[PDB]
Amino acid sequence: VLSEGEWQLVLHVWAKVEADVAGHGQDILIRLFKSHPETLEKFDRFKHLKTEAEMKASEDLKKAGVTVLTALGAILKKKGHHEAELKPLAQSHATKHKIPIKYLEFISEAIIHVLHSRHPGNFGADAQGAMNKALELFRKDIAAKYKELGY
Ligand code: HEM
């Protein structure tokens, strides 16, 4: 459970992302792919991309970044009341895309990495704490649906 002050922090951080959704989302996916190459293999849509330059130049990767962050942004703004929004993502990711929960931990770390990279001196220690908590809560709640389905 996050406090109100912690959710306020999360959403102030998210306001930074909303100023350049496609940029943050592309950066997040690139970091994920480069740090954890097994993640890229799950995307028939992107597995042609070999080099970071190709990833950076991929307009479709930007579009995927918008899609991901649009969904995560809406989720965060529910401030934990996100059962309706998580259900379809659990189903798709566990059963169709075959994404292990470990890879959600990896994308969570990518988010923190990219926020630090883009906002040096402006991503506060309190904010990092709160954002970690929010992402932990998301993973816990998705993980429960995975467990249900045998994943
Ligand atoms: C914050 C975490 C995540 C969010 C909010 C998210 C959100 C989404 C959304 C909204 C879609 C499109 C709708 C759907 O199929 O359900 C999608 C598709 C997909 N996601 Fe995720 N995702 C996340 C993490 C991951 C991770 C970590 C991976 C892989 C390592 C992954 C792999 C995929 C794949 C393969 C697709 C289908 C892409 C396509 O072929 O168009 N997702 N995701």
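Residue numbering for chain A follows Swiss-Prot, covering 2-152 in order.
Recorded method for this deposit: X-ray crystallography, 1.8 Å.
Cβ from N, Cα, C; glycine included.
For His94, the entry in Swiss-Prot reads heme b binding site, with the evidence type experimental evidence. Classification of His94 (heme b binding site) by DSSP places it within a helix. Non-local contacts of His94 (heme b binding site) by the CB criterion (under 8 A, 6+ apart in sequence, same chain) comprise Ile100, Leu105, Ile143.
Around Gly122 (variant position), taking its Cβ as the centre, 5 other Cβ atoms fall within 10 Å, counting all chains. Natural sequence variation is annotated in Swiss-Prot for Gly122 to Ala, with the remark: In metmyoglobin.
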What does DSSP say about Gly122 (variant position): helix, strand or coil?
coil
